[PDB]
There are 2 protein chains.
Amino acid sequence: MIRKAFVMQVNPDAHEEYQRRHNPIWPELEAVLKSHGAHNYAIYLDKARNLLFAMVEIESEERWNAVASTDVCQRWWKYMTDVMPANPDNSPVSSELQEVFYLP
Amino acid sequence: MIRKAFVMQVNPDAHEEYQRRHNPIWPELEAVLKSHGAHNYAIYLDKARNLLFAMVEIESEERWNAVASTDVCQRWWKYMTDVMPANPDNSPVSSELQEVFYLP
Ligand SMILES: C[C@H](O)[C@H](O)[C@@H](O)[C@@H](O)C=O
Ligand SMILES: C[C@H](O)[C@H](O)[C@@H](O)[C@@H](O)C=O
């Protein structure tokens, strides 16, 4: 599939709360993520830098992009603004990373 | 397997060279990485921050740790000191990330 990686940020005082909110995430959000073709979605926390390293395999660029249009992702992102920096539309501040090495 | 993620840094002026050196990496280093149980070793570059987010699945913590004792990893790391921050023993400056979310 298409390997995608990106990085987001997290509030310095919300490391524990951010993690707790993903164990588990809302069942309706999980359903939507899976329906939209995501696989092996993993997020890692860089405690010293308040950074979140995410990796996810998706079947479709467009479908993955469509998650932002769903109500559940929208309310999820609104909900998450209290623990991490977000863009005006409530999507988390994020940057796409460039794959430089891959060894199966 | 055991999912491991860590972050390293890269010199601001060596983004292109760092990537070129991994396509492909030395064949004897690949052989050693695989012999020591590494799977799906991926490294992503954060251009804005000069950061390298890496993720690798390994069969054994001890075997993975043993890679640093091999001559090839040692000469590889000595070689890489010219493009990225390194510890006195030449291993790259690195920090273990904490997995906070995982959706198969
Ligand atoms: C499930 C995942 O969290 C979501 O896909 C991301 O956009 C971000 O909100 C995570 O905190
Ligand atoms: C193959 C890989 O590069 C190695 O495992 C890391 O320690 C670092 O040197 C990479 O640049």
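Using N, Cα and C of the backbone, Cβ positions are placed for all residues, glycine too.
So that you can see what the record holds, here are the features copied from Swiss-Prot:
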ACT_SITE  A:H22  active site, proton donor
BINDING   A:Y18, A:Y41, A:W76, A:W77  substrate binding site
MUTAGEN   A:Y18 to F  Loss of mutarotase activity
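On the structure: features taken from Swiss-Prot.
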residue: A:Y18; record: mutagenesis position; DSSP class: helix
residue: A:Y41; record: substrate binding site; DSSP class: strand
residue: A:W76; record: substrate binding site; DSSP class: helix
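Less than 8 angstroms from the CB of A:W77 (substrate binding site) sit A:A68, A:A86, A:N90, A:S91, A:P92, each of them six or more residues away in the same chain.
Listed binding-site residues: A:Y41, A:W76, A:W77. Those with a CB under 8 Å from a CB in chain B, in sequence order: A:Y41. As a whole number, the greatest separation of Cα atoms within the substrate-binding residue list A:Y18, A:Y41, A:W76, A:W77 is 17 Å.
The Cβ of A:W76 (substrate binding site) has 19 neighbouring Cβ atoms from other residues within 10 Å, across all protein chains displayed.
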